[PDB]
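I'd like to ask you about the structure that follows.
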Amino acid sequence: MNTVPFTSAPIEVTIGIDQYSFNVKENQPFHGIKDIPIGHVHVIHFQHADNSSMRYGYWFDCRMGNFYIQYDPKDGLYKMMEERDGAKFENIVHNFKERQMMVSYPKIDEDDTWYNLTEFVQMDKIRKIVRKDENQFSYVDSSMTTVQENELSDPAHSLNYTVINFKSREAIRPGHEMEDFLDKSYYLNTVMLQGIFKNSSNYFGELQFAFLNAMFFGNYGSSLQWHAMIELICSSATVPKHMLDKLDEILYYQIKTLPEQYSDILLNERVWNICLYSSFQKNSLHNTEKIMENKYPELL
Amino acid sequence: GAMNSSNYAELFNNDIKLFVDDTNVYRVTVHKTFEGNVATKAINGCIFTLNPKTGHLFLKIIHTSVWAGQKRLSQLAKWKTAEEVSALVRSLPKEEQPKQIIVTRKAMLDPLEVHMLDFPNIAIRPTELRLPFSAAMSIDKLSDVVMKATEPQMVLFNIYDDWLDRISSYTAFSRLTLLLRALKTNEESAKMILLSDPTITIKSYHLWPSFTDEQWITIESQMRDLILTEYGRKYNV
Ligand SMILES: CN(C)CCNC(=O)c1ccc(F)cc1
Ligand SMILES: CN(C)CCNC(=O)c1ccc(F)cc1
């Protein structure tokens, strides 16, 4: 079990850690989060009390280094930093744990929710989207645009998601216009899975990563990217049986985790109804359809 | 985006454009089978591609053989239309290719947009106008060439005959829409009007009769009367 200490908490902030959140008060004696499960990526994130504008946070993996959080009063935010001095870090953590100034990652033992939401999100693969090679952790916020959004403006601060566009030469083969447009199996299986992504695990991690950036930061382009990948599988007549089964499980746990009150914005009525009721896979998402119907019957 | 009454003079400017109308592409007659079921039999159709400025009509004959062994014909008809338009564009020299293509039904937007991906600078637009191009098959010479065709075939016409020699494209298009609207609301009566006077004839190389300016006014008036008449007969006014 690993630790992200904080130097201090000078401004009042709602801190979120994976799917849990807690309130810290201005200049409260808070020195971080302890007992973080090793084996998974994580995301610490932030929403300031006084300006709920700009949710922002860091994706990170404890196996890749010692990381801590320190407020920068010039740039006005909680920043992740890496401590290269190992004994210094161990000494800092131990003192704060002895003084009991650290909240504990609240892992219920029955609970596989974070695992099921991050089954394919690795820290190095994450680093291929949020480009900033001098850090081992990746910063994301509400307002960061995507490569494809910038086509329709600062590239250094963008989310290099995979470009999916159904009315594009990439997606449509010359002489197969109707075929490929009504049945995207060639865009899915040959262009994207075989060719851009390499396997279904990489396709699933981006989709999983897309959803989480939408949910935790309200990043619109991630939500577009999440919707874009769901629509591409559902709109394909030919999809391996195992990708369908996994997709159904992936989606179920996303819908399960979505805050009930944020569904009106995070969920695209047209995509969901098509996926669940019209598309080729309308009969292939039993779990997701059952939870969508019992929890969000209004959207449909 | 879409085309309506507020941007109507754009049709007659000097940016090349074409309307596409797909109504008559897939045409069927419905009949009873020996077992008392129902069945369709297709018949030749046509794509109605029109430059509204010049009157140049690219009439693509759709021969029933294109449907043989196919499924979901109404949806295939849209994609066949888009293929054929995109082939036509490609067959035209660059300086002749349209800058915009207005479809008369919104269902054609995606099929055409996907077929024209190689042409990113050609705008594909819908329209809010109810244009009566479906009545094109009420023009006898156009009907005749479609129904006699035994293979796929492109025939070119000028839908305005020689009218641009005397009037502008705006007026020519108006005349055309008024004639087609009339053919669509009462074909028999419209045709009666057009040929009542045996001394006015249709030149071999034309589609409509050789009316003097004054005779066109009379004709146009009678077509208006008929569209109001039938509106009065329909709605009881
Ligand atoms: C607002 N939440 C529903 C209650 C969870 N409340 C907490 O104070 C908490 C959560 C995660 C922690 F690491 C530590 C504490
Ligand atoms: C091959 N492309 C550079 C990227 C395709 N995307 C990924 O591999 C990916 C993105 C985010 C993840 F959490 C996992 C995977």
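One is the number of the first residue shown, and numbering goes on along the chain from there.
Per the header of the entry, the method used was X-ray crystallography, 1.7 Å.
Including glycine, each Cβ sits where the backbone N, Cα and C put it.
Copying in the features that Swiss-Prot gives for the protein in this structure:
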MUTAGEN   B:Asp21 to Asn (Swiss-Prot position 1853)  Reduced growth at 30 degrees Celsius. Strongly reduced growth at 16 degrees Celsius
MUTAGEN   B:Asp22 to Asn (Swiss-Prot position 1854)  Reduced growth at 30 degrees Celsius. Strongly reduced growth at 16 degrees Celsius
MUTAGEN   B:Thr23 to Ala (Swiss-Prot position 1855)  Reduced growth at 30 degrees Celsius. Strongly reduced growth at 16 degrees Celsius
MUTAGEN   B:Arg105 to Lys (Swiss-Prot position 1937)  Severely impaired growth. Reduced growth at 30 degrees Celsius. Strongly reduced growth at 16 degrees Celsius
Quick one: among the mutagenesis positions B:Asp21, B:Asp22, B:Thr23, which has the most Cβ atoms sitting within 10 Å of its own Cβ?
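Selected residue: B:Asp22.
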Inside 10 Å of the Cβ of B:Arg105 (mutagenesis position), count up the other Cβ atoms and send me the figure.
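Counting Cβ neighbours of B:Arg105 (mutagenesis position) within 10 Å gives 15.
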B:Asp22 (mutagenesis position) to B:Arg105 (mutagenesis position): how many Å between their Cα atoms?
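Just about 8 Å between their Cα atoms.
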Any idea what DSSP makes of B:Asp21 (mutagenesis position), helix, strand or coil?
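Going by the DSSP assignment, B:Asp21 (mutagenesis position) falls within a strand, counted as strand.
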Where B:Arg105 (mutagenesis position) and B:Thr23 (mutagenesis position) are concerned, what is their Cα separation in Å, rounded?
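It is 8 Å, counting Cα to Cα.
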